[PDB]
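Structure record follows, encoded as structure tokens.
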Amino acid sequence: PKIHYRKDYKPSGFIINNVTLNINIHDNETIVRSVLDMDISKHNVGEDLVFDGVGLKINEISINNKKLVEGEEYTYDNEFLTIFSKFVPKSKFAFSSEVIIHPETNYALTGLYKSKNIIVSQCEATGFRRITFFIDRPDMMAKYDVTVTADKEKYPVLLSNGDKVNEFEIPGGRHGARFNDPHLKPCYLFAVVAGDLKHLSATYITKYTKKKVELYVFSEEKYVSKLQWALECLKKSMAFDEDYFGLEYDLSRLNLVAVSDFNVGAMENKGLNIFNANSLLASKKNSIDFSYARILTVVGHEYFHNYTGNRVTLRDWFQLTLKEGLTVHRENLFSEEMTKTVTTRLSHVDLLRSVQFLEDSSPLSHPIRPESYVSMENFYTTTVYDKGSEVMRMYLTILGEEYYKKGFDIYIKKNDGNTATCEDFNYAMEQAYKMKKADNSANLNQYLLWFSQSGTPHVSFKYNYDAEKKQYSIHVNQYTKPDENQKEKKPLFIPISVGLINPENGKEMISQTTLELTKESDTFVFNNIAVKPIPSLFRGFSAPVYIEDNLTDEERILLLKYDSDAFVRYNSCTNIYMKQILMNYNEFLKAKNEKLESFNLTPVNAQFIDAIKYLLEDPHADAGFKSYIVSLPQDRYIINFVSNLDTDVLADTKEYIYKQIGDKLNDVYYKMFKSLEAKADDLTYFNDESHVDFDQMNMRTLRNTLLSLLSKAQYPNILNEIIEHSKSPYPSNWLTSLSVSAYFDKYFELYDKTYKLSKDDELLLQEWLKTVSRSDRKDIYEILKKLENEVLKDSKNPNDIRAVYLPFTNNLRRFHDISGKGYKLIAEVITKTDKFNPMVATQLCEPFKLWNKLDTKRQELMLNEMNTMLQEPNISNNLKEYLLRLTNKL
Ligand SMILES: CC(C)C[C@H](NC(=O)[C@@H](O)[C@H](N)Cc1ccccc1)C(=O)NO
Ligand SMILES: [Mg+2]
Ligand SMILES: [Mg+2]
Ligand SMILES: [Zn+2]
């Protein structure tokens, strides 16, 4: 394969200053005429001029009006257009091409493609080269003048980046629109849209300069009623960047556009943000609760890129975390502020510790700044986004608010209108650090290891209390396991937010403080500590690490009950569960392996169960937080602690633990499920798409969690509750009634009922597909066949494909069937999908990431399927790279 290395970065021998496009859309072809106003850089050594250009049909090539001819002045191999250096001018020149492309047959959804009846582009990372010739890398910044033409009846709305400067009629029922984007940009931020779109709009006045900005949100006509919440979230995003960071929008107009067929969630094209419809569109009667948080996050995120990615862009793709980690962090600040619920932070931690930690101990492990790639699209990873975001957040922890804002300002001001690197950001933070320490010899050189070193650190603790001196010490050790990226790992700069809880009264004993661990180990001593404390460690999840608290379960229960920090309470609970899961897992495993006729299981700690009940009944604990305490740790979290994991032994373990707790708490669960009803399902705001009560939504989450526990338990007469729940006007409730009905005969009637409620809204039908896919049914394989034949059919919509298959891959007992049939099913879908959409095919490989953590029969079965996929003729470079890396071949 063809490998790009970070260390090999060099500036181009060329400059592209201006790009002038005409995109002429017809039914069976799109003609793209492009003039590049180019020049020779100071790095030029008389080399050939080589453009990226993939799958393009050439009509004509010229330089300065001289026609160039294939085989004589240029060569084109379907990937690269080479202009021989003899025909490359030595000063400013104009390069003209005209090519033909075919959005209508573009099912990979990269470059220019048709989604239903909308023509749309996706250019990040390397899709601009599928539209026209370019030096398609983010340091080649240029200004763009873009004209689009199309049939007027079919494509009445024409959009590109920036100010619309002309609109005109064209003979034969066509029309055109011209755009000028005055901000220098890389080609990955180009976008065009043509469709029969409807919109909502509002005017926003900026806080500091009072500039009038026109805000437009667009969709197909059928779903214009689903646009309001996105618009409100855009307003909130703008306000937040103005209020927290002092950053105002920089164009007269910002368009957001929903399309049905999209590979990811959204894209930050300057002034023209394009979204998966599932991440822009919602209505309270036709969307599950989670859509509202999703839209808030995705709108905010793409908005925040306007500075962190757009106004300050990437020198090269290896710097990807500089925009993505930083923008995830910005959005996390925003969402925490908007929702005001601890579940926002917990959900982000839950994701990191399950999905990202699994990736970081897999053969796919990479640092947040990768050293190499074949397809850059494979490095849009939880490591780069989510571990990146935690690395970006640690600066805030280390500096505090005041100095963090100063360092961010240095960064944004210095590099505005330009490219940047991770080093530039660290340099800006280092300036704030020197100010904060009042010391110009302080530096953040060590901090750079968070960019270059892979793997999750392990942080462990020992404690000592001297009652005569009233003095308490916390001894801390850090360790990162060697891996294929570094055979020798170094200590990181690890900020450890801490408090100290008096176990006797449950109260705080110190002002919150942050320990700065910079060595392999260190001892932190506290004086005037009146009694032996229970330490509250990594408050707020203050670094992206495995925490080994060395606490007893009795200490953990006390933190769960009385600590102030939501993360530490949740983590304490998590650790109690993990101790139990490992112990019972080992017990079941020994019984299976030794073929024992009888054996013991360690019961769940009864004091822990009492502590669960106490929290559940506390009316001033967050309902969202409660739903995390009654749920066991995610399977992908648990697997990081087990080698050679037998998935059926784990499933048996989880079932035991849940049954143990339910046997004690099911009446409490039922009583809470009924007592929460009035507030949970209150219809305040049901017609208001500009206000969302996130607390109320967490109450519904908790009811629906409780109902699932009670259903699995076959609690007496719970079927009546499930039937009544199916009558709720909230989709979150009536779809939960379908999942929870899995344990009863009524499942297929609920399946039909909810199908009928879902089938006329494309996005709600996809939520119904997911609900079916993740149903706890012994007959799930037959149900998947039914969905394939009756609903999915031949769809190439990535949302449909993901909905049918991915939730199912989280069915521990069924997807991991020892026959290997679950691995064969998903492998066939991956290979199928790879023939038209390589990015989606790689997304579908997710469940294989943990292959080398499984018992050796399952490792063999997964491996067999991965190697079979790898043997497929014409496998994409995306899929081939992914699979070779995942299987220790690359
Ligand atoms: C983290 C999220 C709020 C949304 C996320 N989108 C992004 O980060 C966009 O800003 C990201 N620039 C889109 C993208 C482009 C190419 C390959 C992958 C992804 C996304 O699309 N997730 O599915
Ligand atoms: Mg083509
Ligand atoms: Mg469809
Ligand atoms: Zn992004």
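The residues of chain A that appear here are 196-1085 by Swiss-Prot count, in order.
Method of determination (from the header): X-ray crystallography, 1.8 Å.
Note: Cβ is positioned from N, Cα and C throughout, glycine not excepted.
Quick look at what Swiss-Prot lists:
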BINDING   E319, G460, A461, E463  peptide binding site
MUTAGEN   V459 to P  Severely affects substrate specificity. No effect on Zn(2+) binding
BINDING   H496, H500, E519  Zn(2+) binding site
ACT_SITE  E497  active site, proton acceptor
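Swiss-Prot feature annotations superimposed on the structure.
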residue: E319; record: peptide binding site; DSSP (3 states): coil
residue: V459; record: mutagenesis position; DSSP (3 states): coil
residue: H496; record: Zn(2+) binding site; DSSP (3 states): helix
residue: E519; record: Zn(2+) binding site; DSSP (3 states): helix
Nearest by CA distance to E319 (peptide binding site): which of the recorded positions is it, out of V459, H496, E497, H500?
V459
Report the residues of the chain - excluding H496, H500, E519 - with C-beta within 8 Å of the mean position of the site's C-beta atoms, for the recorded Zn(2+) site, in sequence order.
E463, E497, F499, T503, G504, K518, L521, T522, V523, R525, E526
Non-site residues, in chain order, whose CB comes within 8 A of the mean position of the CB atoms of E319, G460, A461, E463 at peptide
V459, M462, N468, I469, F470, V493, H496, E497, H500
Of the recorded positions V459, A461, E463, within 10 Å of the residue listed as 'active site, proton acceptor' (CA to CA), in sequence order, we find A461, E463
CA pair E463 (peptide binding site) / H496 (Zn(2+) binding site), Å rounded to integer, equals 8
Per the 10 Å Cα distance test against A461 (peptide binding site), the binding-site residues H496, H500, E519 reduce to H496
Give the number of CB atoms, excluding that of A461 (peptide binding site) itself, located within 10 Å of its CB.
23
Near ligand 4, meaning Cβ under 6 Å from any of its atoms: which of the recorded positions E319, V459, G460, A461, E497, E519 fit that description?
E519
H496 (Zn(2+) binding site) to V459 (mutagenesis position): how many Å between their Cα atoms?
13
May I ask for the distance between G460 (peptide binding site) and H500 (Zn(2+) binding site), taken between their Cα atoms and rounded to an integer number of Å?
14
For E463 (peptide binding site), the number of neighbouring Cβ atoms whose distance to its own Cβ is within 10 Å equals 23
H500 (Zn(2+) binding site) versus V459 (mutagenesis position) - Cα distance in angstrom
16
